[PDB]
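Participant: Here it is, the structure, as structure tokens.
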There are 2 protein chains.
Amino acid sequence: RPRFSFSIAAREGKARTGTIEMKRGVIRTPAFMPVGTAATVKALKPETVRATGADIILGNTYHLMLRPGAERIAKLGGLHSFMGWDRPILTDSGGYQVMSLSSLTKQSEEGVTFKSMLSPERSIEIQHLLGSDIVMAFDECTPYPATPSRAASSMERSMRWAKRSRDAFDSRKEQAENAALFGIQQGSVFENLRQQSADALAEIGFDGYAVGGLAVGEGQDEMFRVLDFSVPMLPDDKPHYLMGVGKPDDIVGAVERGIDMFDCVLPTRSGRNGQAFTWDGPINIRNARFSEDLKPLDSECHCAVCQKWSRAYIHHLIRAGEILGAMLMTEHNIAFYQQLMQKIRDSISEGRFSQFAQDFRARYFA
Amino acid sequence: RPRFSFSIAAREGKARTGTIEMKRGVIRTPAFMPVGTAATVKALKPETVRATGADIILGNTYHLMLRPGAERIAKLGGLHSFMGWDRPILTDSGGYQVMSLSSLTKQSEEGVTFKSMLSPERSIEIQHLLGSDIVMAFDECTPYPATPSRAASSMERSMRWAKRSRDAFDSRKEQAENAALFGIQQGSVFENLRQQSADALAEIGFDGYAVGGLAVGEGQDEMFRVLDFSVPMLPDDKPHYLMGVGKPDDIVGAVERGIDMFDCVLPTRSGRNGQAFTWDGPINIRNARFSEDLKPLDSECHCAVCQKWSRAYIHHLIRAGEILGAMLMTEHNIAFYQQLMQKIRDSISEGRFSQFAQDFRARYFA
Ligand SMILES: [Cl-]
Ligand SMILES: [Cl-]
Ligand SMILES: [Zn+2]
Ligand SMILES: [Zn+2]
């Protein structure tokens, strides 16, 4: 396999389906990436992640650079070996969580200093030490809402940081030859800033383009409005990655607007909290109505959990605080997300994605 | 298969190896039973429990009679169906944990009343509703130390309760025809009381005989001293079950004294707390010395954890509080216990158990 090759096999409107080929494996798109915080997809062995259909996982950098440390992971053979996942890993830059999770942060043009310095150069180096396959440029995730002036200042700094990220990645031969680098479009909800950001990123040149700054509480209508004008600004022939999204209906609508890749903690985190996704909408398995329900979490789901255990049993486990409850809910939810992506890919390939989206919504929101 | 058949295939001194055949499966003896609290072996799917080599698990009754409730489990199809374990389950009577975990307990000849009535009859009924394969008679676990008078009074009540348990079990045709009933020897550390208890139990007649009251903080020397005279008092041709034991060296010495069955929470509970069993003794994986150790938990262990992950990774997971850490430590520890039992069975079958016990101790305590 090549370092990186994205091929589009079929299209319907703005939606696309295809593959990314990388040295460590093929990624089917549109793709959902389960999130690995701290070198684990919470409550799942990697073989179980793979059994759900995942082709790639996201590794959070912020936690790993603190514990166990990036240099330590490199000394131990890299993240893939360490956690036992041998397929592609996309790593975030660490910049978003440094702001969310640190104390006493101090921002400058050089980077961010924080207490538990992270610059573009150090972020790219950390991602190299982890052995990331898809490296994210280091940027500033603009708060929402943002004034036009502040959104512009933040986007402009992020574009300067994108060039620094590109140059740091290219100056490390092993990384440049074996990994890919994605740039991140910013600009808040403002069309002119989104266009300037797209133009700057395309001039630098990246292997893929993320739409940043949209998992920030703005609501689906506004997110879709921004995607409507933002995704067409990005190069058509490269993957489009919507960071931090999202709920099933967010994914469907984002694919309808040209997005190829997704990640979010919802299936894992909300699974451990008792929320199970089904084709008829989410359910909270802790509800007393499930205490004697012998049906599986979802009546059509093909996952191992739905083949073997009832709602009543999982209700009991989650109410009791049992680890197996978290394991089963997470496996089912990640499997549900992968089945959603498979239905999306198949429907685009067959020219019936518009109908699929309509049928999906009618049933999910009934 | 029959309802119950215990066959001894080989013997060395007081040690025995053989099989218990029951409707739901064969149990190889000496046997270690992983403990299922609240209808789950904590942090493991049943298929993983089986992959470690377990033939039978122990279900705690006290928790289940409270949550989800025995009648509810019966309505849902029984414990086996509920949790997805189709092999034999031994259930405790609930009497020990009612004393440990309840408030405002009130004891009488009829049974025990408590706040979150449990009589011999109700205990046997609960175990029936769960669908237990091996039912334990309801008894009083005598505190340690106990005066001779108090040990005698408690043992005498337990023998009256053993007869009530026998009669309740026999009066339920489906239970009598499909399950087995074990009686529990009491008498604290006193040889004369242990003999009276053995005689009373043998007169009633049971499918197997437990040695009760020895997982109570008395120390290994005293436990072994009591086993030395207590196990020969029980019928030779029936299984001997040492309840609540124990550490690996406790198991080896108890087998040398004629015990066939064991259960304890040590491998599961202490696994979640960071203690891993190895042929060279236990280690605490949280210790900083393991942070860069690429070896598996144990250098000879055949378990899936030791084939795939390093000490350094599991150290990281346990320090981070990650669910996968609990999963991996528990799988390894239960696998270690099953490998110990396999080595015990093979060495007795080959007439070299005395040498095995000596070699085991020399290395485990080096
Ligand atoms: Cl998560
Ligand atoms: Cl436990
Ligand atoms: Zn499922
Ligand atoms: Zn192992």
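Throughout, chain B uses Swiss-Prot numbering, with the displayed residues spanning 11-126, 134-383 in order.
Just so you know, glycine gets a Cβ as well, placed from its N, Cα and C.
Below, the features straight out of Swiss-Prot:
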{"type": "BINDING", "residues": "B:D102, B:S103, B:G104, B:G105, B:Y106, B:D156, B:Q203, B:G230", "note": "substrate binding site"}
{"type": "ACT_SITE", "residues": "B:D102", "note": "active site, proton acceptor"}
{"type": "MUTAGEN", "residues": "B:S103 to A", "note": "Strongly reduces activity"}
{"type": "MUTAGEN", "residues": "B:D156 to A", "note": "Abolishes catalytic activity"}
{"type": "MUTAGEN", "residues": "B:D280 to N", "note": "Abolishes catalytic activity"}
{"type": "ACT_SITE", "residues": "B:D280", "note": "active site, nucleophile"}
{"type": "BINDING", "residues": "B:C318, B:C320, B:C323, B:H349", "note": "Zn(2+) binding site"}
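Show me how these features fit into the structure around them.
Facilitator: In sequence order, B:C158, B:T159, B:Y161, B:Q202, B:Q203, B:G204, B:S205 make up the list of same-chain residues 6 or more apart from B:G230 (substrate binding site) whose Cβ falls under 8 Å from its Cβ. Following the DSSP three-state reduction, the secondary structure of B:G230 (substrate binding site) is coil.
Annotation for B:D102 (substrate binding site): same-chain Cβ neighbours under 8 Å, separated by at least 6 residues, are B:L68, B:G69, B:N70, B:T71, B:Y72, B:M153, B:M260. Under the three-state DSSP scheme, B:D102 (substrate binding site) falls in the coil class.
A 10 Å cutoff on Cβ-Cβ distances gives B:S103 (mutagenesis position) a total of 26 other Cβ atoms nearby, all chains included.
A C-beta separation below 8 Å, combined with a sequence spacing of at least six in one chain, links B:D156 (mutagenesis position) to B:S103, B:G105, B:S175, B:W178, B:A179, B:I201, B:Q203, B:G229.
According to its DSSP assignment, B:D280 (mutagenesis position) is in a strand. Taking Cβ-Cβ distances under 8 Å and a sequence separation of 6 or more, the neighbours of B:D280 (mutagenesis position) in its chain are B:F42, B:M43, B:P44, B:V45, B:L68, B:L100, B:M260, B:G261, B:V262.
Reduced to three states, the DSSP call for B:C320 (Zn(2+) binding site) is coil.
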Participant: Express as a whole number of angstrom the distance that separates the Cα of B:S126 and the Cα of B:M134 across the 7-residue gap.
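Facilitator: Once the 7 missing residues are skipped, the Cα atoms sit 11 Å apart.
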Participant: What Cα-Cα separation, expressed in whole Å, is found between B:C323 (Zn(2+) binding site) and B:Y106 (substrate binding site)?
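Facilitator: Answer for this pair: 36 Å between alpha carbons.
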Participant: Going by C-alpha distance, which of the binding-site residues B:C318, B:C320, B:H349 is nearest to B:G104 (substrate binding site)?
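Facilitator: In terms of Cα distance, B:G104 (substrate binding site) lies closest to B:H349.
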Participant: Taking each of the binding-site residues B:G104, B:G105, B:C318, B:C320, B:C323 in turn and counting other Cβ atoms within 10 Å of its Cβ, which one has the fewest?
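Facilitator: Across B:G104, B:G105, B:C318, B:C320, B:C323, these binding-site residues, the one with fewest Cβ atoms within 10 Å is B:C318.
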Participant: Using a Cβ cut-off of under 6 Å to any atom of ligand 4, determine which of the recorded positions B:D156, B:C323, B:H349 qualify.
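Facilitator: What lies within reach of ligand 4, judged by Cβ under 6 Å, is B:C323, B:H349.
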Participant: Between B:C318 (Zn(2+) binding site) and B:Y106 (substrate binding site), how many Å separate their Cα atoms?
Facilitator: 34
Participant: Report the residues of the chain - excluding B:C318, B:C320, B:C323, B:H349 - with C-beta within 8 Å of the mean position of the site's C-beta atoms, for the recorded Zn(2+) site, in sequence order.
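Facilitator: Nearby residues not in the site list: B:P313, B:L314, B:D315, B:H319, B:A321, B:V322, B:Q324, B:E348, B:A352, B:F353.
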Participant: B:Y106, B:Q203, B:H349: which of these binding-site residues has the sparsest Cβ neighbourhood within 10 Å?
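Facilitator: Per-residue Cβ counts within 10 Å for the binding-site residues B:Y106, B:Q203, B:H349 bottom out at B:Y106.
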